[PDB]
Amino acid sequence: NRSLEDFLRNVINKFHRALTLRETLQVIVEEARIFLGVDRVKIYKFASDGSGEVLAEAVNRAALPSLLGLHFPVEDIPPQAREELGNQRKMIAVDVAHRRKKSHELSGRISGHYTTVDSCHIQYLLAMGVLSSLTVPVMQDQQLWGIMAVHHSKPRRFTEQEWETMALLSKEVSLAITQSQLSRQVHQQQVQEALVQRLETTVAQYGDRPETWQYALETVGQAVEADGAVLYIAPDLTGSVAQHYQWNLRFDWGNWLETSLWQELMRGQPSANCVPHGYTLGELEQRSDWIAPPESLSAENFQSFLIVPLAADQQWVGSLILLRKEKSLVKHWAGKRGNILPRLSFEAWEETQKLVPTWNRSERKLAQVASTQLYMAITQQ
Amino acid sequence: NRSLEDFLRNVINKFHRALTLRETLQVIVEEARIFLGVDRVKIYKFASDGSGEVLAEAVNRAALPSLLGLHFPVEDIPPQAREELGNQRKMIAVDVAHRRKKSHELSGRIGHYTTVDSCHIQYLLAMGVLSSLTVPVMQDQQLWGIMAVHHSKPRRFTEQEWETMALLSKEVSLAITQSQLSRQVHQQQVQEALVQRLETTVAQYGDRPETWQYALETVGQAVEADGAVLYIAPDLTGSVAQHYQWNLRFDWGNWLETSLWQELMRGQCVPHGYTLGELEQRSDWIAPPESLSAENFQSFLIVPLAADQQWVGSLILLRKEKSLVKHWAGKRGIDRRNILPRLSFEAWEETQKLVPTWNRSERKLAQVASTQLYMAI
Ligand SMILES: *[C@H](C)[C@H]1/C(=C/c2[nH]c(/C=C3N=C(/C=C4\NC(=O)C(CC)=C4C)C(C)=C\3CCC(=O)O)c(CCC(=O)O)c2C)NC(=O)[C@@H]1C
Ligand SMILES: *[C@H](C)[C@H]1/C(=C/c2[nH]c(/C=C3N=C(/C=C4\NC(=O)C(CC)=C4C)C(C)=C\3CCC(=O)O)c(CCC(=O)O)c2C)NC(=O)[C@@H]1C
Ligand SMILES: N[C@@H](CCC(=O)O)C(=O)O
């Protein structure tokens, strides 16, 4: 007999009333650095393409540089090393001055063997001013989420007491990542429900008037974090012209929406139940029925479209159109990357990248739930 | 630059100060029952043998009975059901009155029915249950247990409720991980505090024989043994074969000189476990007096204090037979357990006898203390 909105709030109040993920990573590296008495302890998180970022860092600035916020390319860690770190779950200790390494299991020991290090990784570590390195794999969903990096500018051997402690801290990071990922999912459930309740109240208050649909559309566009949005309402029983509503736009899509192109698009039909389908601008232009929009239309940098038909079997009543502009992202890399020899400079290199917007799992679900509500509201609930 | 003792206490203070595992399961089931408005929500944890226990429960007592603390046997949940819940991670809903079921993925979210086996139908009817939702609880990609949602009346669960239960299952899984990691850190302190306790008694209390008695009781308490034996091999040419005892009635001075224990205290500092049944079936086996066997020691953890060449002593950690009592939900038959379901789930109390084992934490701890003593004398 308790509402969902009240229930989700109780989950966070009791199970997710903690610190953020970033703040937790920061606490962990500082405790490791003090306990080890080393120059630098970092936490590095892989991206999908194998590259990564330094998310947390405790560092003696007099001894080592700060790599916080810097990105490293995929080639820095070759498949051989990733295999040993992830699938074998090996912590790796590199003794630079003697060009040797050793591996201990992240799991346990129940009881060291030295191996010669490749000359590239030796120069690499030298270029960093590092003579002692301990790489600790961070696991999540049986995958290498990233590493914990312990660096010292002087020769430094680690006792087993220190191995086990870093292995323990690795599980703490894994714990926090799990915590943060679940708290994210709960919060997405709150946003979903808050959108539904807001839409229901809007209709109950205003009814079947343009103010309802204008307010509802931009409420949805804001929840799904789009850059712009359009709600199209088809002619009802015995004809009722056509209604369209816009948010964060500049020109009237009214005439453009009546095009053969958009009538097919809004229904989710190719030829060129509220299942949202994503599109890029470059894909729509390749349609056989593609008709160019006005001049000051394509200059708004709108590149990503999420079109959701307002339908239910033999009943199509309209469509929800969510838009996203091309975004410019800045990444600071450690040295100039963009082969056989390692780079010997790790200075901050700035790069700007025009990324094509994507509609993730949560946003697509949110758009589905939103359009479903819109369908039920249009057919007079 | 920091000691280990200070570090581990900071880890617990900063990451492990919250509700216990038991308290969290009880919070979770109570929120689930109130939210769903059903008669009973339970959390059920599997043992290694396939059986399980109702750890937490929220129940409308005027609608359904209480199963809190009760054990259910392995036969109740057949291999195929464990496969669906575990490796396939299926949430299973049973509509008893129509003898049908539908399955949904624990993580899948964006409706088909199948006939339920007649046995599981009788089973749920015997419980007074007409509507059931079984949600797998995972840990390390293994089926840790289930969350059981039971209603006496027919009840179809909406999509919003499926996701919500799935979310609570992830919450349970999180609390389990936190609990286990909290246990590891605590066992790290026990191992640490043992060492510092010994070292304060080594370089300060001299080489008095009273030290080997205090270290024996300190280690014995840390490993939570019922009795401890420290055997000192003859020193140099021919000193004296000594032995210290803790919580040991009779004197094992004679039995230790036997080739039975002489071979056991030399391996063949890695700890190794033995049950009494193993010793009795040994080709090398000589019986002890009745006064020694009257204490009923069944589990032996022998840790040879040696480094290849030099073998100066051996550590023997002992545990008596344990008696565990189980409250089975209904009386189990002597045979034909997979043939017919029980129709009565009244608490049947059975006492069990078992030989205690030595887990990874205790064997690691026994190894730490043993090496600590080897370098001592
Ligand atoms: C040589 C042309 C190329 C190359 C090869 C290479 N790398 C490794 C091992 C590792 N390199 C890293 C990189 C990092 N360590 C860090 O701390 C950070 C920042 C947080 C980065 C980006 C890691 C983690 C490993 C694995 C663990 C280790 O310490 O070795 C090897 C293997 C070494 C060996 O054989 O012993 C090789 C061959 N590195 C380059 O940059 C070139 C492109
Ligand atoms: C028949 C002779 C034997 C038998 C077989 C059987 N069981 C199932 C399905 C399940 N049975 C359980 C048991 C429990 N449910 C609970 O809620 C609790 C907590 C107190 C227990 C111990 C579970 C979890 C399942 C799986 C999920 C489900 O609801 O189905 C089946 C499969 C049913 C099917 O056809 O799908 C079968 C064949 N059960 C017996 O007890 C007999 C000894
Ligand atoms: N060797 C794999 C990674 C294996 C792992 O994740 O453990 C790679 O380079 O992508």
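Residue numbering for chain B follows Swiss-Prot, covering 4-113, 121-278, 310-418 in order.
Even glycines carry a Cβ here, placed using N, Cα and C.
Swiss-Prot annotations:
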BINDING   B:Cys129  tetrapyrrole 1 binding site
MUTAGEN   B:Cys129 to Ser  Holoprotein exhibits no photochromic activity
MUTAGEN   B:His130 to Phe  Chromophore ligating activity (in vitro) is 30-40% lower than wild-type
MUTAGEN   B:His130 to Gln  Chromophore ligating activity (in vitro) is about 10% more efficient than wild-type
**Report entry** Residues satisfying Cβ distance under 8 Å from B:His130 (mutagenesis position), sequence separation of at least 6
**Finding:** B:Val97, B:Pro382
Query raised in the report: Taking B:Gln278 and B:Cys310 as the last and first modelled residues around a gap of 31, how many Å apart are their Cα atoms?
Result: 12
Report summary line: Ordered by sequence, the long-range same-chain Cβ contacts of B:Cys129 (mutagenesis position) under 8 Å (at least 6 apart) are B:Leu381, B:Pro382
Query raised in the report: In the deposited model, 7 residues lying between B:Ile113 and B:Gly121 are absent; what is the Cα-Cα distance separating these two residues, in Å, to the nearest whole number?
Result: 12
